[PDB]
Amino acid sequence: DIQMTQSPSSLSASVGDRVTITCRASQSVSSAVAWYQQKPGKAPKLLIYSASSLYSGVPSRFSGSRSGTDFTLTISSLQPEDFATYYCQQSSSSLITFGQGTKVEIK
Amino acid sequence: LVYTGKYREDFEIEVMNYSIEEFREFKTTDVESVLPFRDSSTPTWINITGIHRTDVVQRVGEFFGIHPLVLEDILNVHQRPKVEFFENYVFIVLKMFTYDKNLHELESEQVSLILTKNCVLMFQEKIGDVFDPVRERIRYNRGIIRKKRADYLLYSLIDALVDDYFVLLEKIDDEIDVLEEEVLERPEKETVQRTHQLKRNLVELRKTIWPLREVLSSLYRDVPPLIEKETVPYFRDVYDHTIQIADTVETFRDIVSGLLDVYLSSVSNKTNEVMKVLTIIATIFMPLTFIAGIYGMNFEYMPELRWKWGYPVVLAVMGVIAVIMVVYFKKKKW
Amino acid sequence: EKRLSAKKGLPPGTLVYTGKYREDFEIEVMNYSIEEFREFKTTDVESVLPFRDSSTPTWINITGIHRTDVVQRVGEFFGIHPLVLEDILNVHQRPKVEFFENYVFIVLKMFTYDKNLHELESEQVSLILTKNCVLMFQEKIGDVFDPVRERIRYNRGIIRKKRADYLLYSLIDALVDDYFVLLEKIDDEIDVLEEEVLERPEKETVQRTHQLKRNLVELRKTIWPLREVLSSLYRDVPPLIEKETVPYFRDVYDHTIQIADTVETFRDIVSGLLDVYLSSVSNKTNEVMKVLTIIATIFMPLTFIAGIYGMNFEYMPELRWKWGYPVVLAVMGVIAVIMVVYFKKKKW
Amino acid sequence: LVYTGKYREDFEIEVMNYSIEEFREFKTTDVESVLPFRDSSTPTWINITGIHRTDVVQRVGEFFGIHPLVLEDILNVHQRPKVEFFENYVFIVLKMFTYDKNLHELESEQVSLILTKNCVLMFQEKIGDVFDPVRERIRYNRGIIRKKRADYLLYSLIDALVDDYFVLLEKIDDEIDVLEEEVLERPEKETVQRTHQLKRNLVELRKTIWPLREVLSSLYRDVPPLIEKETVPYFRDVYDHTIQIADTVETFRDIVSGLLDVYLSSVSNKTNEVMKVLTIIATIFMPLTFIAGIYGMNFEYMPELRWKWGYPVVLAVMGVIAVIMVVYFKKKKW
Amino acid sequence: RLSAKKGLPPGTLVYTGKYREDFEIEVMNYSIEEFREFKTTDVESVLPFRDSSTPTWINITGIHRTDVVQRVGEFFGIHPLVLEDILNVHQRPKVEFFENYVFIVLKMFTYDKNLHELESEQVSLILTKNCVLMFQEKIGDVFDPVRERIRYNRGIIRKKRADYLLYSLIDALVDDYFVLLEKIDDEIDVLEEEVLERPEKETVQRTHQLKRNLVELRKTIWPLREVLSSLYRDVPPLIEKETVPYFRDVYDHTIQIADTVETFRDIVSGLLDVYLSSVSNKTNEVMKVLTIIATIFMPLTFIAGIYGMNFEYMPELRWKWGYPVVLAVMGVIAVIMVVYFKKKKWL
Amino acid sequence: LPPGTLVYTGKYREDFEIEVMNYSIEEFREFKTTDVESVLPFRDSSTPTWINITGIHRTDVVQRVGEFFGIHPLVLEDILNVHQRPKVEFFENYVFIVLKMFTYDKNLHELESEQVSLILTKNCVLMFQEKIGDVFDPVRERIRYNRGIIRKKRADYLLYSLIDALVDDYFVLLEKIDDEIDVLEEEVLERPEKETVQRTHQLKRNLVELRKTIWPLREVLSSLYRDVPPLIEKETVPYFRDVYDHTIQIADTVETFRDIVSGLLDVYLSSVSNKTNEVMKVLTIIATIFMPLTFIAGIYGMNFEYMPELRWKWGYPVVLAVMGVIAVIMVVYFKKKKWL
Amino acid sequence: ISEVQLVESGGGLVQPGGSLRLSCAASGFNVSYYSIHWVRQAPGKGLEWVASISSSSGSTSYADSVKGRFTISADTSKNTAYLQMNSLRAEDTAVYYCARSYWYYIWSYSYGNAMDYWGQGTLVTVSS
Ligand SMILES: [Mg+2]
Ligand SMILES: [Mg+2]
Ligand SMILES: [Mg+2]
């Protein structure tokens, strides 16, 4: 079972800032990593797949990249609606796992 | 009949004689215990982890009725994967791989399979392999392995080997990602060494994966009586998996070759830059060395006393000529 | 025997879009005849399924194949073998042609070239020719088949008076025309890069040159299978294609021949450009090493003799040669100017 | 309608109606009146010059019923030559190249030819063409120019054009020989620029000539609608001339390509010789200066003293080590 | 040589090859129910098989004896020009159709890994009625799998006619082409490693030899496509319609071979440029070392000669530890220059 | 000039002869004359005849010959024009063939070309040459000595035999050029020089000239075979096809030679780069040895008043010893680096 | 025709050690061409993947946290995927989402799937 370690868990920033969330895998996950955002009381929404490809309809401020077993999600310029919890996901195996989450708070 | 490899350290012979009703295992080092298993109706799996101990392999060779030439084939390590068909058994040569993430070093281990009626034989040079899932499936009655014949055991072994190749490809994929990132921006001599080593690794991988595709194709396409007709789709699946692996290997080769080409493209600029540096440093110091040497000559009529205080004027002209050379080098962007 | 492929870490029967474009989806149909035509755009596939059993030729164009459900449904309703659908969804492929007793399946490539970033991007387009339908499969909005659309819309040419075979010919002809315009773009890019390579030889220049080299190699590996496809089209005529419309396919084959020859000439030109770059950089290095060696030649012997007169043997004729030192400087100047004259003789 | 031409200095109209008995020459500077007006009795060759006065183009197009599409096509400079066939007339567009040794580039102008029954209407952009031999052939009644019909006029014009291309390629051959002699004797930094200019000129002529070759290919063997069958061997001859010109262009491109490679080899040899001079002088003069600085150190107690002309002994040992270094270079071929 | 039989009348049977030591005739007459292997030396033994009602494969190995070739051609009614093309080893691969037979010329390659040498042997096939006539230059074939499939009914070989036998032979020859391509790719890889790692003169000589081998191979392969395309697309009366798809498959294999050889040619073309780049990299490492040494030691010797001039007005009378302070200046300059070189990542 | 002009553009006017060989299955005759009227009455003949009017510099004789045979003035212009691409023309009465003959010089490294023309009318073969000496001697020997099957055929076989002899001469030329390419590749692989580049450039120019002449010959033979004229008998097309195969083989050989000569220059560049690397290695070794030692000699050659220099650990020998130690350390370092 | 929708049904309060079944109605798409996933999010915790079904092939995958305790299945005719939960524990209390994913391509040997459309989610409470 591949473990995704997502840090930080309690990021805080103001609107217009730059958010970086980094995510690490316990072993090799060949670029099969996706990101989701979940506002409280709702369902998760897909943002990035293949660790770089931007999902259709997702705002262009979201970005992703892969450095080996290290993955990062960036909100280049925060918005009032960009405050939620973001998760990792590996799908290189039939058993797919999530990260523990990262809440971006209003500063 | 000599072991041509390097691993001549450890020895032990495992046995897994299994059937639907029950299974029996024992890890023993004495030759005579693993002999009478050819008469067992139930499928049997013998694993000889020592090849340098040529006595045991010769003994089982003349006990199982397998030609001495293929015995030499087991005892030979530097040999690409191959398959041979004989009336009594089928001979298959395969390779395992271990890749070190830190050291970037890829080493290979040969495994040889001799499949006879209701019995399969391995031959390894070292302790450690990837056939463990097959062992677990034989133990806890997980799949359909225990309810079938020895050819299915051969299929499971080859399937495990191809799965290990998939894992190795994952490791190489991470390495290629990081290496491409490093070469594209901020390259270094260590990065070039890593690129060369990874290219060599991929060359070895291609050279050992193409014969594997050939072996699996010859396995399922024309089926010798040793392989049942029901197990053909399984070997066909393994053939498809080998196709996947070879395609990934080719793509990685192309990426690494492009990485090398882009780096070697810019060598002449490096030559020109080193020339510029050396020329600048040599030109602004040789005339100064000359004038210092002339004024350090041991003649007796040198006006080296007073004469506008002596050393101030020579230091001034050295500075003036140095800054003039610097200005001259400012032109043409040196 | 043809068979669907088993892929590790993937359920046995699933078909996967092997691509990068997932932005948009569209289905466009033009049902045309001698008298009247009709065209509409839709998302529902049931709106376009019944055209399979139709009399007048129709051109069903499906943009966006990331919708594997639509591809599977169309292939099932039209009776397309699953391996052909798996080939449709695979874009890491070379152009190909496959003949079946009920349909013919063709793979082509489309190219958009950008002056900025010097990027050569490929889009795979698939054609299935059936009893009276040509199935168009694409990945994203934007193609080169506007001329065929216009001819259908205003009864130009002879396309309205023919069958689906002429429609297939027209689409392939338009794609080859796009190949020609791409080759012209490559002319422009080679001209710009050759202008820059002679006087500004840098690392980004050779990066661009090697990018062009790889682009041309890809263009060759694309054009050769295209030429084979057209050769098999006109010189192995299947039952789906009439005895007519074969001269047209021969014309398209000739056009492919011209394109291949132009690609070879491009490869030769770019190799010449790289040689020019290396020559220029080598000439600059020659100039700098020439100035270095002139300085060294003028000064190292002179520093040597200054060191000779800078040592102390206590019994040397150090003086009384008209003070000697002026004679030493005279020898310095004489050998320096002789070396200067020699360098002028060598035109350095 | 609109044109991309740049020169508007000169406008002139030439009329030339000729037959066996006599010919008419007026040379009116205005439109005046065109003699044939579709007379279909005598061969008429009217020359117009200039494109700024577009009204003449529309007038002649409307009078003789020329389709407006080709009329729009004529008023261009960047279009490649092409041929179109119509029942009423045949439209052929060509180009003329002029070359000078002083500046080393080519000026291009577009020429159109329209052939109608006993009427050959043409187009022009500059004065002073190569059709003076054709005009002299008209005037002095030599050959078979004054024999039959008007298509032979078009053949004569095309023959004059291909003769001009032949002499232009001869001039290119002369300059290629000159540049070959220069490269094989005197290399320079500007020589590569000159050769690049020549190569771009060659690629431009390669771009332009092949459409003319295909136009002449379509003129012959296509069964033209209205052309006398007695003039087809002449079209074959001019087609062969175009074929020879194309082959000569390809060979010229090959030679110019090889010139770059010989220049690159010369540059590398230059680097090598400069390097050898630097290395030889450094080797011959660095140890000598080291020894001189050794005997010049200020150590109070040194064994050095006058020992049978010690200063000549040290100078002699310096000289002999210089000699051995020199002979080492000589035997090493430096 | 290429000017053999220069001044000779057409149809003159002259052998233009380097093999004059071998000769044997092997006949493999097979039917649906039985076969009969037969090896002989006499020409007259194989002549009765001209009218046998079963598929026959007469393999004449060793054509330095023009008498055998002429006798066989006369009995089978082959035109003398076809015979003189049979004996002409340096003929281009081709296919020619006549009224009663089909004439084919192919080349099969032998490769040597120890000495990077490419050898070619010309093999000619004549397809007359239910008979395939085969001519070679030396012992050693590539059709042993075909022989074995005839011996033991592994396939449909004995159920079909002579055209299927011709198919089998062409297919085996194309299989050798695939094997040879594998070997050449292995040598490509080893030479690429040699070029990138350690450039030498032996390396450039091997690269030139490999380039020559690839140009010969390419010149040979391209006519093979034309031969196969002529074989299956246009039907002669001698080839049944049921064998056409097989010839189409072999044509596809030739397509693959041509594409692979073009890739190999591209790599070999880039090899020498890579070699020059690598040698430039090595000499630039030497350049960097020389530049570093000069950069360190020219300024220090300059300031060691400036203190050591014979001017008698400097404050050298133990100003503030003159020798120690100048040595400290030496060390400071050397350290800062080494730091600069480390920053630029040369050292 | 008008198309009917009969100017001759060539460098050869020294000699002029006319050679006629009329042969038949039972009758054989041959004679050389210097008069056109002597050889003129052969057009209305029922036996194959070979008229070889060599030495094309007097245009009057060929004008008269064309007038007798009805030869069109345009092909008179083309046959009197030396700078003509190899060509084939078909006419209802005759077929016109323009070919070339090549001479190569080993010592001068120069390639020379001679233009030969052929006109086949009914049962007559008219040959036109620039000078004397050609490659058709075996044809004459076969006709004279009763060999082959030439004497029992029509003029089509004679045309084929002449073209076949010309192609065989081309084979000989390509063999000589192969020998030259072999010696050049040996000379560039073993002992490169400055003149190597010029020699390779000359060989490249010769090869491009060869290709420029050869490819039209292949086209001419292809048209001769594929589009059979009514003049050439149906039975003689296989011979023309054999000559066509010879032409395509020659073209392939020319292409191979071009590739090899293209690679020669890169081989030369690799050699010179290796030389440059060796000489830089020598320079770096010397400089590395002798800059630190000069620096030390300068340090201990100063003029500072306060120096621990009188007698410190024997004084003078110790610095020489430490410089020798530095020198040997650097020498063994270079040996380990394999630079030396 | 219509937008892609996922609706869950069956969330309820079940005694520990008991059983309940959750339904997932699929609208706007055919359940055969896609893979249906169940995702579990405990109150105050993050997302946890629990199950997966490939209806066309019938392939299933289960997390080790529920392996041998859950069962996932689909009805192609009903366009509905199921999750049979029995032998429930107190830790199974969560909101259970239903999601749809597609397979995408990275290399020849590597594949990945991303979840596009999620259901509202139903809450299951194991207590008392
Ligand atoms: Mg002193
Ligand atoms: Mg000194
Ligand atoms: Mg012959």
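Note that chain E carries Swiss-Prot numbering, so the residues on display, from first to last, are 5-351.
Determined by electron microscopy, 3.0 Å, according to the entry header.
Cβ from N, Cα, C; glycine included.
According to Swiss-Prot:
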type: MUTAGEN; residues: E:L280 to A; note: Decreases ion transport
type: MUTAGEN; residues: E:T299 to S; note: Abolishes Co(2+) uptake
type: MUTAGEN; residues: E:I310 to A; note: Increases ion transport
type: MUTAGEN; residues: E:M313 to C, I, L or V; note: Abolishes pentamerization. Abolishes ion transport
type: MUTAGEN; residues: E:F315 to W; note: No effect on pentamerization. Increases ion transport
type: MUTAGEN; residues: E:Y327 to W; note: Abolishes pentamerization. Mildly decreases ion transport
type: MUTAGEN; residues: E:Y327 to F; note: No effect on pentamerization. Increases ion transport
type: MUTAGEN; residues: E:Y327 to A; note: Abolishes pentamerization. Strongly decreases ion transport
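Features recorded in Swiss-Prot, as mapped to the structure shown.
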{"residue": "E:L280", "record": "mutagenesis position", "DSSP class": "helix"}
{"residue": "E:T299", "record": "mutagenesis position", "DSSP class": "helix"}
{"residue": "E:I310", "record": "mutagenesis position", "DSSP class": "helix"}
{"residue": "E:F315", "record": "mutagenesis position", "DSSP class": "coil"}
{"residue": "E:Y327", "record": "mutagenesis position", "DSSP class": "helix"}
_Proximal residue to E:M313 (mutagenesis position) among mutagenesis positions E:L280, E:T299, E:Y327 (C-alpha distance)_ = E:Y327
*Round to the nearest Å and give the CA-to-CA distance linking E:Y327 (mutagenesis position) with E:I310 (mutagenesis position).*
13
*Going along the chain, which residues six or more apart from E:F315 (mutagenesis position) have their CB under 8 A from its CB?*
none
*Just the number: how many Å between the Cα atoms of E:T299 (mutagenesis position) and E:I310 (mutagenesis position)?*
17
_E:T299 (mutagenesis position) CB neighbourhood, other CB atoms within 10 A_ = 21
*Using Cβ atoms and a cut-off of under 8 Å, determine which of the mutagenesis positions E:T299, E:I310, E:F315 neighbour chain F, and list them by sequence position, or give 'none'.*
none
_With every protein chain in view, what's the tally of Cβ atoms within 10 Å of the Cβ of E:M313 (mutagenesis position), excluding that atom itself?_
24
*How far is it from E:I310 (mutagenesis position) to E:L280 (mutagenesis position), counting Cα to Cα, in Å?*
44
*Quick one: give me the count of other CB atoms within 10 A of the CB of E:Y327 (mutagenesis position).*
19
*Same-chain residues six or more away whose CB lies under 8 A from the CB of E:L280 (mutagenesis position)?*
none
*Other CB atoms, at most 10 A from the CB of E:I310 (mutagenesis position)*: 24
